[PDB]
Protein chains: 4
Amino acid sequence: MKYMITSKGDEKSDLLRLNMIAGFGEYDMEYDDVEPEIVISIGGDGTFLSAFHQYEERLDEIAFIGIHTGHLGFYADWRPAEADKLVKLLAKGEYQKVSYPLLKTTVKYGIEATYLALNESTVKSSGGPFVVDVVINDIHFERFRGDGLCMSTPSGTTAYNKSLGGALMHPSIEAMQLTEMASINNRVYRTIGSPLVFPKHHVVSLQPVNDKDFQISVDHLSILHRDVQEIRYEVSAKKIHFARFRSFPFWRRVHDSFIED
Amino acid sequence: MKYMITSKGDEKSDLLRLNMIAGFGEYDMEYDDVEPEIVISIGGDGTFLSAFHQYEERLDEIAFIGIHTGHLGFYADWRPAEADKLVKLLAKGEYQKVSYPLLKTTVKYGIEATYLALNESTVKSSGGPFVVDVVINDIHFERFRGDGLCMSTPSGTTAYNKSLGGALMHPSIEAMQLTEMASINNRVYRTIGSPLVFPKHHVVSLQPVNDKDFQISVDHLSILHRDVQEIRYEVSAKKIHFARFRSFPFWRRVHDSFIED
Amino acid sequence: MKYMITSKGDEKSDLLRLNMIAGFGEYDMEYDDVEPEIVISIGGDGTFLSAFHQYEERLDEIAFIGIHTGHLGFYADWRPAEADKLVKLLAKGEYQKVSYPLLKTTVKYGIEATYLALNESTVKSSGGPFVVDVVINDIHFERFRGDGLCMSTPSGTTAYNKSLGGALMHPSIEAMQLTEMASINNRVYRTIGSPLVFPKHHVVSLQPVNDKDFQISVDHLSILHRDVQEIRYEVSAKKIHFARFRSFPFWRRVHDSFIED
Amino acid sequence: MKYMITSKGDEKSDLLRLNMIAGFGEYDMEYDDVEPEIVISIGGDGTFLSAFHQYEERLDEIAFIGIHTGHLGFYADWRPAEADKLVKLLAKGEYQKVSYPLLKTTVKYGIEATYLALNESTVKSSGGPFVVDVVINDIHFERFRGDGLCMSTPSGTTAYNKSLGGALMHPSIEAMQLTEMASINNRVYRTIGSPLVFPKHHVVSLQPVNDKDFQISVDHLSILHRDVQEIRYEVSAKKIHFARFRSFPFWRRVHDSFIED
Ligand SMILES: NCCCC(=O)NC[C@H]1O[C@@H](n2c(C#CCOC[C@H]3O[C@@H](n4cnc5c(N)ncnc54)[C@H](O)[C@@H]3O)nc3c(N)ncnc32)[C@H](O)[C@@H]1O
Ligand SMILES: NCCCC(=O)NC[C@H]1O[C@@H](n2c(C#CCOC[C@H]3O[C@@H](n4cnc5c(N)ncnc54)[C@H](O)[C@@H]3O)nc3c(N)ncnc32)[C@H](O)[C@@H]1O
Ligand SMILES: NCCCC(=O)NC[C@H]1O[C@@H](n2c(C#CCOC[C@H]3O[C@@H](n4cnc5c(N)ncnc54)[C@H](O)[C@@H]3O)nc3c(N)ncnc32)[C@H](O)[C@@H]1O
Ligand SMILES: NCCCC(=O)NC[C@H]1O[C@@H](n2c(C#CCOC[C@H]3O[C@@H](n4cnc5c(N)ncnc54)[C@H](O)[C@@H]3O)nc3c(N)ncnc32)[C@H](O)[C@@H]1O
């Protein structure tokens, strides 16, 4: 098939990429970075996120594979020593695909833009105080005051979400999880505190109270949005597809990354 | 239909029950506490849990309704002032049922018993230290040392689970959530810390390391089990069914109970 | 004595200030905003923090008093209805002073500046990733990766510190407390997690690892510092002095602000 | 001087004890377990706590030393390889003592008993629900509902207190810290949530609301108390004294135990 390989750009990753390209040259595999059907990421989870956003317009036609040249990643879960076995198995086909849910972010302005997240989307204030009204399925839920909010995909729950006290969710669950960043709670100000897990088709809307300018992040990309009227979150209808060649369960990846290896 | 009414047993609940029984007497409704098809709980969430465990062998043939005579409950979400409208609508039928997931607990002994939970099942030690091996789908995940563990249903996540730092999950998600009670973490002892959310068909097994005696709770019922070899958790194939007469969304119940009313 | 009155600037506060100024005019009290000995703050805790930083060069010669025109404050703990009794008692003297500890922040640059904090001093990164080496009394303690760090005074522990999970400390304890903002913890990255409480004369030093640019806040003031080589924290030798006219214990203020009133 | 040596009772500890006893036999050191002036603990922190409670009536006349034969302890902070250097230095004297604060627990009954804690004192319910009124210096602070409460010494803050989310406090601070175990917080029930740090002479009183029977722990000792009317906590006037032969700072012990070694 058509394939491409992205690299972290250091010496170890660039040369693994060149060696894998040489290995694919012994098969009916064409290097095409415009319309690939297999995207291999060599580096870390940051490199894998760049590869996902590089091709997020052809998610249904692409299967992703991640190789970690440093520590084990949650998306880059193949070792460099197995690049050869991977080259061959990818060329011989007969691999099954696995799909993870994604998060859709919609930003409406005053006087509309959509984004997909593989890890999470976060909202923070432009330096000053952060006050937003949280509306769930058109129902006003809370007035949040604090540092910000984070909405995570299932596979994203082991990332920022985990540091904010969120639960780890198996990626077979089509859901999104909202966590607070340093919420103020006293006699007059009140939030739920606990993380919130939302199913498919639930819409969470963040609406400004005073300042209309927010710092909005989608995975690694952080931008200042101005004249924002609403930020809408829902589980995407789209999915990211991985190529799977053997059993590496999610809970084993969790164990290997946080407990022991 | 056949119906029964359980009461908290205080003066307000007993007399609401007698008044509702009188109202049902004007319809084709027979009081039958052996094989009811409608079970009305009058009291609090504790009363509702007793009604659920009183009839957990006929869950598929029963629709539950809860009336709160004290504060608003998450299961007893009808006010006493609407008992009359409720009597009439229940008798005229034409109500839709909603279903919440349940948790199955299996306790195997040395030399097997199953339970259903509507809120959660918890495990603690018989006074001494609590050490269990946590195995997820036959994979050893962690050795837990601490006060205990709690496995919650979705509707249970606003109860003990919430106090232990777990996420609140919409009850349309068929899942279970595991939370830690005061886990020890140092150079030699290590747990994940974060709550864990498991989908249908995942099996979480707790296996003793030293002491084989544990205090096992299922909702309100707490018993000392001896010679335990394994405690198995999975989302039940069974569901509890509620009678619904108007829209009272889960996130609104969450708002009304924890934020404001 | 010489006194001055600062105001939040809204209608209620400005006119309470004018009425109190008229009341002081019936005593041997001179309005002097250059070298006052009594500083009265009318507004909220934000107004009181501005009054403290407005006169932090004469802390030993000033006793502070806060009046809250909105909700009860932890520093502005007098009601507007008692302004008259306060005018008279302040003029008749015979009040005792109470003193709270302060936090000294030192920022050293490449190729030195000091600040006092009444609530806390926080450090965040200039948008990118935040990595600092944490050194306690010249001993390398941890490499922190996350959103930032917060060092709180005792009276500051009910503010940002509380939202970050820190303990509430009685202000008679001469200490400072360090809390983490969303620290990453996995197989390769490790922090203590727990808040840390330091006694007098302990020095906590934050030293950059990669980026040398940080957003440093002292109470309400947040500035971007560039070419930073070190941020040093220690309990200040200076203290803020309050004028006390009756018993309003710290734990009662805590109760009134977070539990009920 | 007079000395004694307690042992964990395993093979490694018993024989280290016998070898140290032989080494002391070459000096003017008499083994006396009735009125020792030096108490050496060989084992873990549990062994050291037993040695402390074994001699808590002569705390002012005893200096403690802990040797860890397993992992590093916070009280047993000497390695077995340095037993010989320790034998000699203890016999030659010229060591300085360091003192850590202690926690006094008073249990009053219906129709009085005092305890000292080196780590903490905890209160839990006799199986049923735990409801106590929390009174600070005769002021009603909160009605606690949950699993229990823990009051920790400074050196105890790295133990149970840490697992409950409490702050780590340097042992030079004469204080005690109260942490909650799984408190319920909703519309009707309310606690502070945050850990609370109390100075010397502050008295925290726990008073029953319904059930008068509680499980009260002092360090490792857990007993069921009946007809309890009050549990009082305050920083003890007594102190535990350690023998110090070189610099091993508390924050380094924290680093070595929780971060890396
Ligand atoms: N030597 C670099 C040090 C800097 C570094 O923190 N780098 C990111 C770290 O995260 C891990 N990671 C990523 C990633 C990534 C790429 O950065 C962007 C993501 O930063 C996360 N992020 C941001 N601020 C965070 C915080 N305060 N705490 C925790 N994560 C935070 C967000 O979620 C972004 O989306 N995805 C997952 C995942 N799916 N599962 C578990 N681990 C994951 C990476 O292997 C790396 O260890
Ligand atoms: N005046 C009585 C004071 C005593 C009282 O705590 N009573 C239970 C409280 O819980 C609420 N509750 C229940 C219930 C119940 C019946 O008790 C058994 C349940 O105790 C929970 N439980 C046990 N220990 C807990 C703890 N430490 N913290 C929080 N909950 C805890 C477990 O989960 C049991 O299954 N279910 C839910 C729910 N689905 N959603 C939100 N709130 C819920 C009740 O209205 C009541 O406010
Ligand atoms: N309607 C305004 C909404 C905006 C507002 O959050 N305003 C500050 C709030 O705090 C209270 N406050 C202050 C203050 C202040 C003045 O702002 C600067 C302080 O913001 C704190 N701050 C910053 N980010 C925070 C966060 N994420 N969570 C909690 N606090 C946070 C820091 O600590 C600064 O130093 N000091 C204390 C105190 N000593 N004890 C208890 N409560 C305190 C104020 O009465 C007000 O409710
Ligand atoms: N292989 C045994 C496994 C069993 C074991 O947990 N054992 C106790 C563990 O603690 C450490 N420890 C002790 C101790 C002890 C002696 O037990 C009594 C103490 O258990 C603590 N304890 C009770 N339940 C706890 C919980 N859920 N989480 C954390 N600690 C808990 C209380 O605080 C008692 O007072 N003191 C300190 C200290 N000063 N600093 C840091 N670490 C400390 C010990 O080296 C050992 O690793």
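Shown for chain A, in order and in Swiss-Prot numbering: 1-111, 115-264.
Using N, Cα and C of the backbone, Cβ positions are placed for all residues, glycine too.
Counting every protein chain shown, the number of other Cβ atoms lying within 10 Å of the Cβ of A:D45 (mutagenesis position) is 24. Record note (Swiss-Prot) on the mutagenesis of A:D45 to N: Only minor changes in the structure and a 10-fold decrease in the kinase activity.
If you look up Swiss-Prot, you'll see A:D45 marked as active site, proton acceptor.
The feature NAD(+) binding site is assigned by Swiss-Prot to A:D45, A:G46, A:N122, A:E123, A:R148, A:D150, A:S158, A:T161, A:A162, A:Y163, A:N164, A:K165, A:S166, A:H223. With a cut-off of 8 Å between CB atoms and residues at least 6 apart in sequence, the same chain places A:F74, A:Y75, A:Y100, A:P101, A:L121, A:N122, A:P174 near A:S158 (NAD(+) binding site), listed in sequence order. In the three-state DSSP reading, A:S158 (NAD(+) binding site) counts as helix.
Experimental mutagenesis at this site is recorded by Swiss-Prot as A:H223 to E, annotated: Twice less active than the wild-type. Its activity toward DTA is increased 2-fold. Counting only same-chain residues at least 6 apart in sequence, those with a Cβ under 8 Å from the Cβ of A:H223 (mutagenesis position) are A:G46, A:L49, A:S50, A:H53.
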Site of maximum Cβ density within 10 Å, from binding-site residues A:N122, A:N164, A:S166: A:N164
Extent of the NAD(+) binding site in Å [max Cα distance among A:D45, A:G46, A:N122, A:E123, A:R148, A:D150, A:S158, A:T161, A:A162, A:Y163, A:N164, A:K165, A:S166, A:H223]: 31
Distance in angstrom, CA of A:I111 to CA of A:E115, with 3 unmodelled residues intervening: 11
Rounded Cα-Cα span from A:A162 (NAD(+) binding site) to A:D45 (mutagenesis position), Å: 10
Neighbourhood of A:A162 (NAD(+) binding site), C-beta criterion under 8 angstroms, separation at least six: A:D45, A:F74, A:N122, A:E123, A:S155
Number of Cβ atoms other than its own within 10 Å, given for A:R148 (NAD(+) binding site): 21
Reduced DSSP assignment, A:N122 (NAD(+) binding site): coil
Neighbourhood of ligand 1 - binding-site residues from A:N122, A:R148, A:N164 with Cβ under 6 Å: A:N122
Of all listed recorded positions, namely A:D45, A:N122, A:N164, A:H223, those lying near chain C with CB under 8 A: none
